[PDB]
Amino acid sequence: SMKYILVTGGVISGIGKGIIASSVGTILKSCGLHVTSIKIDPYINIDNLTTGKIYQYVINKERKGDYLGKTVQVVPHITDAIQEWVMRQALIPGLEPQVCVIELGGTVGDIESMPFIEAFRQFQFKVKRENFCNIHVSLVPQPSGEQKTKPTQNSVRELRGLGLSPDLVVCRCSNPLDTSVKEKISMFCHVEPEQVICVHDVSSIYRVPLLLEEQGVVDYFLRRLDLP
Amino acid sequence: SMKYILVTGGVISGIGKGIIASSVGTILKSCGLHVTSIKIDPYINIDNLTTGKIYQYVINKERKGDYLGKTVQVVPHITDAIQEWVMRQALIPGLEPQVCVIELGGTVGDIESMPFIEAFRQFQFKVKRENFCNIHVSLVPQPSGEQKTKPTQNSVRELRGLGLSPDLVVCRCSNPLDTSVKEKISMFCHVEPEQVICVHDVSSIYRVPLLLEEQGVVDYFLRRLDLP
Amino acid sequence: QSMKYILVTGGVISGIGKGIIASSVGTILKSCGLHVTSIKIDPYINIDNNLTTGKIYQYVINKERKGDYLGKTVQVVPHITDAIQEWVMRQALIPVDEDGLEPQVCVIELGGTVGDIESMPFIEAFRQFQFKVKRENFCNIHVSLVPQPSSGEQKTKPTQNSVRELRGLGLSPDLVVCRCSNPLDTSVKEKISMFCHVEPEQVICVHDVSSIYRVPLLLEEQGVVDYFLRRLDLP
Amino acid sequence: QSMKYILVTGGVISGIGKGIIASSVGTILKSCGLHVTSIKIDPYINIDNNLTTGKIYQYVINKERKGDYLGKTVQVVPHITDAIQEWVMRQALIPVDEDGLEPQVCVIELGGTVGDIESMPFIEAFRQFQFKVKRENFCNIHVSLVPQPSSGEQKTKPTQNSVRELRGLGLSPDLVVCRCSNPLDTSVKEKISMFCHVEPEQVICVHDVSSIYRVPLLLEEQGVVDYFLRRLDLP
């Protein structure tokens with residue numbers, strides 16, 4: 001049965017969910033794991049899953065009486081759609097994908113992503129625990145000069161309330177995170193210090209995979225998801 | 001130019017937004033004011049404004065290139081739709097309606113109502129201040145035995161953050177609110193004590209209008225909205 | 001075996017019945033012949049075995065005044081929250097028995113309502129405490145209100161909101177205890193189960209009863225004692 | 001004429017430049033020949049004209065111990081929050097001048113970051129204070145961060161979230177002051193304007209400057225002095 005990594009973002013946009021999501025795909029592909037991808041775009045466009053897509057799906061489903069005359073809502077009707085859609089895709093490569101990485105676009109706290117964050121809150125409990133993961137990418141600012149953790153505290157705090165607890169907390173730095181600083185992120189985000197990852201400003205994006213690998217993200221995933 | 005009363009709900013459903021919304025319509029109609037109604041149903045059905053209705057509107061608008069190839073979102077695209085829709089209806093009776101009462105269905109905090117609460121947050125600033133109102137209906141529980149205010153504090157607190165400050169706070173009691181208790185609701189909800197209204201368990205729904213009238217809701221509205 | 005902690009917290013309204021629940025958990029565990037101890041925390045400034053805000057602040061205030069924090073800035077977090085955990089640890093250890101062994105379980109009643117300013121230090125205190133003492137030995141009961149208007153259906157919103165809030169503050173209930181007037185339908189408690197993160201078996205109904213003494217009986221009937229044994233690996 | 005209050009609060013990150021802004025508002029008003037006074041509040045336990053948490057708690061603790069609350073339960077709210085308002089009132093009144101008239105304006109620097117546990121009593125204190133002293137005489141500046149990643153656009157989310165939070169805690173900024181590295185586009189500040197509830201003219205840019213002494217000049221250039229005269233009806 002499918003293994004899932006969800007990648008959510010906090011604090012701001014342009015934080016690098018794309019790069020971490022691909023990097024995690026690449027590190028995983030390089031263990032003989034057949035990995036696959038879903039990009040969720042919370043925007044209303046019908047053009048990979050979008051809000052308009054899943055809404056129009058449910059909207060005309062109702063319009064032809066699939067819901068039997070009773071009132072259709074975000075929970076469970078939209079949220080089920082999203083969860084079913086995810087599972088259909090996780091299967092598409094003729095050997096099936098073993099792990100699936102879900103890039104959730106937008107930022108946690110956004111109104112557009114509320115349905116999607118709720119869908120996955122429900123989904124972690126549907127699939128087993130050993131089959132679902134949550135990587136939260138957040139900004140650790142630093143004006144020259146100490147590295148500031150509160151934005152990530154609050155972001156992780158928000159996501160916890162919305163029902164997901166991050167399993168790694170990947171932090172966008174400029175200079176690497178000091179031990180003390182990620183030990184502080186640990187204190188407040190519930191993960192252990194090794195599960196706080198700094199992806200600092202590397203001069204090129206091909207490093208991010210190596211930057212992830214060497215902070216033990218390969219090893220963690222195998223243990224966390226149970227993987228050959 | 002149109003005057004608007006928005007009626008939102010807090011704490012629980014079945015609180016009586018329907019009854020207060022109609023009562024306010026009735027008290028207002030009985031001053032030679034031509035009053036009109038919008039019922040917003042945050043549910044996905046396309047059958048008075050609903051989520052499915054406003055989404056399908058925007059969805060196929062985009063699908064025929066009205067939005068010029070750029071990404072459509074809840075803010076401003078859905079929220080504009082909602083605001084424009086509201087104004088079109090406020091005009092439909094051949095003398096035009098002077099005041100319009102918007103029943104916002106669901107409960108504040110719900111994911112389904114987030115777009116609608118944001119639409120009106122923006123709308124209060126679009127129309128003038130003397131043309132827009134917000135009535136928040138909340139539960140004041142009481143197990144036999146003191147009347148409990150926190151649910152309303154938190155509900156009003158939530159709505160304030162989401163960008164609307166209530167102008168009256170109508171409280172569903174079983175027994176009338178004690179002066180001290182609505183003086184406490186005043187302390188935390190920013191309104192003055194006279195703007196806290198208790199609509200307690202009356203033996204019939206035709207009293208609610210009289211219950212509202214005698215707590216000065218007629219007089220307040222004239223002053224708050226500037227009305228003949 | 002190491003100390004086991006049961007934290008009782010309240011949501012939605014005060015006077016929801018924390019104290020009674022706290023006492024009933026104490027009684028029903030004690031009934032198994034466990035050696036149970038009890039700690040009350042009032043989040044008020046008034047200055048045992050009964051912690052209060054003023055008691056804790058004065059403690060940390062005095063320490064700082066006497067140099068104990070080595071001239072560093074002293075703060076609600078970590079310094080007040082450290083004091084709250086230190087105190088709970090110490091009291092929990094004191095005997096309360098026929099003869100002097102450490103208690104096996106300590107039921108903590110936290111006053112106030114989740115979300116209140118006055119209870120924020122305490123929730124945070126215990127958010128950290130659950131990781132210090134391992135989660136195997138920590139356990140949180142959240143008492144909430146399920147209104148039932150005659151305008152027939154049993155409302156779960158307040159519980160949903162209160163447990164979202166508590167979650168975000170960093171504690172996720174192990175048992176959700178609902179005060180309501182009639183007993184909850186299975187579906188209503190499967191809905192709470194869904195939204196909070198507990199199995200339906202861990203949504204406990206405490207409906208209107210003839211006497212407060214029927215409440216420990218209500219709890220036993222809904223399998224709580226067996227829950228705590230399984231959950232905190234008690235004998 | 002009656003005392004005028006300017007409250008400076010911080011969001012998103014600490015070290016965002018509250019103190020500098022607070023000082024610059026003091027300087028630029030003083031430059032108009034107003035008699036301005038300054039109050040610092042550190043939300044720490046360490047025990048002027050400089051309020052601290054331990055100072056306030058010890059105050060209320062002592063009072064209760066000596067019976068001043070007539071045997072009633074004493075709480076963060078209203079009792080600590082009463083103390084914070086009482087103190088601000090008293091200090092604000094003390095002269096700071098060539099000769100002894102009451103100050104015309106009092107700039108209050110609140111330490112901490114909106115959302116922190118340690119600052120909750122204070123925000124609440126001032127939520128109530130704005131209605132006691134009328135809103136005509138009360139005025140809140142919120143300093144926030146606007147990150148600018150090279151991955152070109154100036155980010156408003158953190159400000160949006162921080163002002164939602166502050167709003168909900170019961171203060172709505174009159175001026176939003178953005179720390180960022182370059183100056184903000186008009187559109188970026190119209191966006192903040194939209195989300196928070198201020199006109200674009202009241203979104204103030206404080207970008208990277210050669211010296212801290214250029215910051216009062218930055219403020220004057222963006223019309224703040226004229227804002228405060230209009231907003232607090234000062235001469």
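Residue numbering: from 1, along the chain as shown.
From the backbone N, Cα and C atoms, a Cβ is placed for every residue, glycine too.
Straight from Swiss-Prot, the features:
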{"type": "MUTAGEN", "residues": "A:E118 to K (Swiss-Prot position 161)", "note": "Localizes to cystolic filament structures"}
Surrounding CB atoms that lie within 10 Å of the CB of A:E118 (mutagenesis position), all protein chains: 22
Spatial reach required of the 2 unmodelled residues, as Cα distance in Å from A:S144 to A:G145: 4
Cα-Cα distance in Å between A:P93 and A:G94, where 4 residues go unmodelled: 7
Chain break of 40 residues - Cα distance A:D47 to A:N48 (Å, rounded to integer): 8
Three-state secondary structure, which DSSP defines for A:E118 (mutagenesis position): helix
